[PDB]
Amino acid sequence: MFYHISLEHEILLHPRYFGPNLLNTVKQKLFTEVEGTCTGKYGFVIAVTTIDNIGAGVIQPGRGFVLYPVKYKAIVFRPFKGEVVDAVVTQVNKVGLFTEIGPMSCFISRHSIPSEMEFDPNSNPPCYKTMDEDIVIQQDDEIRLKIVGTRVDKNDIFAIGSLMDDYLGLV
Amino acid sequence: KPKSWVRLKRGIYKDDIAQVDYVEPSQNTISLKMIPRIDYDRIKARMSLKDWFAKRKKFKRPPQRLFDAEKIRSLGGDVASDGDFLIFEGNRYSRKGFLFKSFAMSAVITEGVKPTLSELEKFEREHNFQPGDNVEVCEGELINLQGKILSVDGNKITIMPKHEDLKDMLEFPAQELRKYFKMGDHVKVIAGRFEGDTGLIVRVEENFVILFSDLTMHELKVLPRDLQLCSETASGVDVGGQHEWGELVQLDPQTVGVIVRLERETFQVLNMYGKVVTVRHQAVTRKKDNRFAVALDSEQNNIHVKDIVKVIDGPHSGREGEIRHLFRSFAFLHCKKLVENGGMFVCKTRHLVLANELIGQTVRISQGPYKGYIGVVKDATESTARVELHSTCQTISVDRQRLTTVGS
Amino acid sequence: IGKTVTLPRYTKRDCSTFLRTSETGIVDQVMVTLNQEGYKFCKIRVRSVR
Amino acid sequence: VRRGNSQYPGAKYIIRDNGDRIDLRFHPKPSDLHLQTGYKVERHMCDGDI
Amino acid sequence: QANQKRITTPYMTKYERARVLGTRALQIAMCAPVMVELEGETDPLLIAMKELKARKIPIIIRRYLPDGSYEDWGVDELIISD
Amino acid sequence: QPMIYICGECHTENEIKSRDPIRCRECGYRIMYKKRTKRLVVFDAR
Ligand SMILES: [Zn+2]
């Protein structure tokens, strides 16, 4: 779920970068670090809007590295359990459907799919369709998937979705 | 008790697991069915048992293998049939292959005995409740109530569950206690078809919970009791410490890889080419890491191990990693932000870019202020050498051009 | 005193006795005997000129 | 470092940026003697040291 | 604590001098940019001493009062007794 | 290989082999001494 927060991060600056552009280097390293980080608490990190401030750098005893605490408003995307969200199919096969919501990769199983949709291996592009064939879900389509499960994976959360609920499908 | 696992103290069958058949306290003897230990070379050469015992001092014991009558028939040994059992060298063998024999209770071990899973496999109620797990009250007056496992015990767990809007704690035994979990939550399987696995449940059937393993997109149905709730990620600790995470292995002489993922049965070793190939524990053999190795790069600069480099070209683009293993034309990079391949990838070294014979001899100093002195070389560098003087109780550094070895 | 022990680079672990660190001198003399239990038993006297 | 641990006004180690320690007693290859800014040297005590 | 009124001694305590010199010398050793002419000098400690004399040390001392508040002083702002 | 040792009592030379129990073949005396080395030894007369 796309969101905007003000977070805090501490960065260690090697004294090599103690030049006139110290603050520029600080912000650059903050971008390089926080950008793209996925954490359990704050979900994924999409981008960094701005830097709230640069707390006074402390000089660690016995190590010239200077610790800078920096506050910064950055966009995140933390999904949940049980929320319909737009998704983009990226590959269809018999085991289940694959869809994408920004950075998060979601998928759909043969239980989450209603009983109407069936596997059609003879279909050259694998697809989920019922006897009426009213709705056919192929690759790249937009589907409404109620998230069900979530799991941290090497500091990178991945979610599992579902569409068993009414109307959850292509539109 | 009949059908119990025991062990032996001494003899040629010591340290062998066995199953009880019958016990005779009056005779002080018990019958144990175990895997036979028979030497085929002995049968081939037709040696006597008494001779084998006479020369037992320098003779190695035979291994454990299932009995085969055809093997002895081929080897020329005599095999006799007595109903279900077969008589060979005064011993009764079962049709399956297990060896039944009688031994004294004193020799047999009946305390501190517990078989291993592999042993049980060759020979071929319980509860799993731990703190911090959600359980339901399937039976009893208070039904359809979910509580946390605050305590744990044996036959009668006597848990103190905390139900919804229920500060007080109840008392339920193991049988009344049941393991149930809500939708869209982490679940781990301690015991099952694929034990030590984690997944998410799309539903919870009355007796067949369904989960999807993170390792692969396949359904996994397990008993709800065998299921457990654990927010902690699957550790995947290797058993027997045969291989460590990020450890070089030599699957083939031409190809060398690093183990990036650890699993109960299979391995996912990353080879130089960068692809992922599955192998087993036994097949893969550990290879030593080149603590000091040389290579080449595009910049034509010296590159060593554990050096931050950038993949400006090649299979990966704009990728940063730390070298962990080195090859003539390949290098293994490491990271912690990379989901793929457990954070370990491989890229070419060239594509990577920057981001004694005199020792122990007796020598005479033939020039300089120490001319005439004699000593023993303890450590000589390519140009200078350390000479311990026999006379002055002191070791000095003398240019090797001022030394002449003294010949006998 | 080059000494070795039979293990349960193979089948032998070094148990030699080295000269004390930072010391130096010349081996004055060596004596070899059997201890109370017949085992070979060697004493080495080393002299250093101070 | 070129002097090494033998020549008294020398050094005993080269701790690279990685944190590894390069021993200068058991003569290593000259490549290992290379120095750069991040590195450091356990130079022998010299006059003026506190 | 508002810096408009700083009741701590205007002088730089010997401990402050020692720690500041050590820290700046460590930085100079790890190649932080220098702030004064380096003419004919390489010792990080001597360079830090030169910087201290020049009042060009780019450090600020945060002294903590017993109350838990603190005062922040530019290094140059403190009298250099020794 | 030879390993000549001097017996303490009779001051007699005698070979001894490794694993050989230490005992002078001549007098049964159990104390022996290694003979002075042959290595070149020098002493500045300081
Ligand atoms: Zn004698």
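What you see of chain B is 274-397, 416-646, 703-755, where the numbers are those given in Swiss-Prot.
Quick check of the header: electron microscopy, 3.5 Å.
Heads up, the Cβ atoms here are built off N, Cα and C, so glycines get one too.
The feature domain 'KOW 2' is assigned by Swiss-Prot to B:420-451. Residues 457, 460-473, 519-521 of the same chain lie 6+ residues outside the domain 'KOW 2' (B:420-451) yet bring a C-beta within less than 8 angstroms of a C-beta in it.
According to Swiss-Prot, the feature domain 'KOW 3' maps to B:472-503.
Quoted from Swiss-Prot for the published mutagenesis B:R577 to A: Reduces the affinity for Pol II elongation complex; when associated with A-578, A-579 and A-582. Cβ contacts within 10 Å of B:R577 (mutagenesis position), excluding its own Cβ and spanning all protein chains shown: 13.
Swiss-Prot gives this note for the published mutagenesis B:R577 to E: Reduces the affinity for Pol II elongation complex; when associated with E-578, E-579 and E-582.
A mutagenesis experiment is reported in Swiss-Prot for this position, B:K578 to A, and the note states: Reduces the affinity for Pol II elongation complex; when associated with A-577, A-579 and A-582. Neighbour count (other Cβ atoms within 10 Å of the Cβ, all protein chains): 15 for B:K578 (mutagenesis position). In the three-state DSSP scheme, B:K578 (mutagenesis position) is classed as coil.
For the mutagenesis of B:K578 to E, Swiss-Prot gives this note: Reduces the affinity for Pol II elongation complex; when associated with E-577, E-579 and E-582. The structure shown keeps the original residue.
Quoting Swiss-Prot on the mutagenesis of B:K579 to A: Reduces the affinity for Pol II elongation complex; when associated with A-577, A-578 and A-582. In this view, B:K579 (mutagenesis position) is surrounded by 7 other Cβ atoms within 10 Å of its Cβ, with every protein chain counted.
In Swiss-Prot, a mutagenesis experiment is listed as B:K579 to E, annotated with the note Reduces the affinity for Pol II elongation complex; when associated with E-577, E-578 and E-582.
Annotation for B:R582 (mutagenesis position): same-chain Cβ neighbours under 8 Å, separated by at least 6 residues, are B:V596. According to Swiss-Prot, the mutagenesis experiment B:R582 to E carries the annotation: Reduces the affinity for Pol II elongation complex; when associated with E-577, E-578 and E-579.
Annotation of the mutagenesis experiment B:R582 to A in Swiss-Prot: Reduces the affinity for Pol II elongation complex; when associated with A-577, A-578 and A-579.
Panel annotation: around the domain 'KOW 4' (B:594-627), residues 537, 539, 547, 549, 561, 563, 565, 580-584, 586-588, 634-646 of the same chain, lying at least six beyond its termini, place a Cβ under 8 Å from a Cβ of the stretch. Taken from Swiss-Prot, the feature domain 'KOW 4' covers B:594-627.
Counted within 10 Å of its Cβ, the other Cβ atoms near B:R619 (DNA binding site) come to 11, all protein chains included. Per Swiss-Prot, DNA binding site is recorded for B:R619, and the stated evidence type is experimental evidence.
When the domain 'KOW 4' (B:594-627) is classified with DSSP, helix, strand and coil residues number 0 helix, 16 strand, 18 coil.
Here the CA atom of B:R619 (DNA binding site) lies 15 Å from the CA atom of B:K579 (mutagenesis position). B:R577 (mutagenesis position) is 19 Å away from B:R619 (DNA binding site) when you measure Cα to Cα. Across the range of the domain 'KOW 3' (B:472-503), the DSSP-based residue counts are 0 helix, 16 strand, 16 coil.
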